[PDB]
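Take a look at the structure below.
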Amino acid sequence: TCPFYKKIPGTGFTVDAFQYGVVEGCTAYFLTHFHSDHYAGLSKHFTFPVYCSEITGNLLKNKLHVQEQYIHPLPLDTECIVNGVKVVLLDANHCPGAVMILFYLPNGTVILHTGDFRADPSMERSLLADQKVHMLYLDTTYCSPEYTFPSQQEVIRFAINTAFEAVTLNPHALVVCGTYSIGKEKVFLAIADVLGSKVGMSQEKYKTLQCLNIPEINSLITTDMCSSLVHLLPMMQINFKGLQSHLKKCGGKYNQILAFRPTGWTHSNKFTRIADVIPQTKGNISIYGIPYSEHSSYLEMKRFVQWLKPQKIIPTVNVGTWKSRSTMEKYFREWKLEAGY
Ligand code: NI
């Protein structure tokens, strides 16, 4: 059965609730983004209305074969009416097509569901600037002060310089990048761009990328692996065995692999600065874990919330243990007392 934090009170609406069967009283299902924990349950047999971004709608149609008649894509930053309720989708600064949803309830309550987000000061000049928000359903993934990581910009800088240096020293090195979902496409795109290569990948991943409306994409990606020196592979294959095996398949074109695993936060963020990051090496294979996050750091989340000043917060992540729930509630209270709302 559908949990309470996936329901929008006073509406016919749910958010990211497709794994529960038919939800009692649900007249429209919103989907914030195409990540599997959120889309779980959707397919070609789904016959209710789904509301989402254009990009998300492209993936529903082409990857899960949902029928066109039930996909309702909405423009960003635009007041829209859905079953008699005013809504707005806003960019979530998560993966491609990821939104936050503003709901304007009949009774005057205003609710913001962030879906999955990376809070940014640029959100303080969206349509959020104009009015008060009563409830905030918040992506609390890294809601604890030990969660620090660098900006996305600093991480790409590190990666571009690393890859550029290695291939310039050895023109027979291959660069490999791990993936398991949409998101983080800048990692592999920026590296291909500095090396003047296209990024090569399987047919299923190429398809997924063709749904994302990225400008001049046909110029960056390809399924011909032989013509590319930046390869994408599934994240699980980014280990010494998986990579040695892959190198075999390249038939003596390359004699070295430099690979990257984009993670979220790892505990080595507590001690090491981005400039100081070093790989794990075995033979002619090196692997860098790089902390490219698409979720708010603690400080980025705090800033957004203390700006917003919601009357009530409902977490959507880490909600399963009393210890986590308790911890999050203590931080909300601090933030509230510190800012004075
Ligand atoms: Ni996500």
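Chain A uses Swiss-Prot numbers throughout; the residues present, in order, are 700-1040.
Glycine is treated like the rest: Cβ placed from N, Cα and C.
Using a 10 Å Cβ-Cβ cutoff, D838 (mutagenesis position) registers 24 neighbours. For the recorded site, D838 (mutagenesis position), the DSSP three-state label reads coil. Under the heading of mutagenesis, Swiss-Prot lists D838 to N and annotates it as follows: Impaired nuclear focus formation, reduced interaction with PIAS and increased sensitivity to cisplatin.
Per Swiss-Prot, mutagenesis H994 to A is noted as: Impaired nuclear focus formation, reduced interaction with PIAS and increased sensitivity to cisplatin. Annotation for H994 (mutagenesis position): same-chain Cβ neighbours under 8 Å, separated by at least 6 residues, are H793, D815, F816, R817, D838, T840, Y841, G963.
In the three-state DSSP scheme, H994 (mutagenesis position) falls into the coil class.
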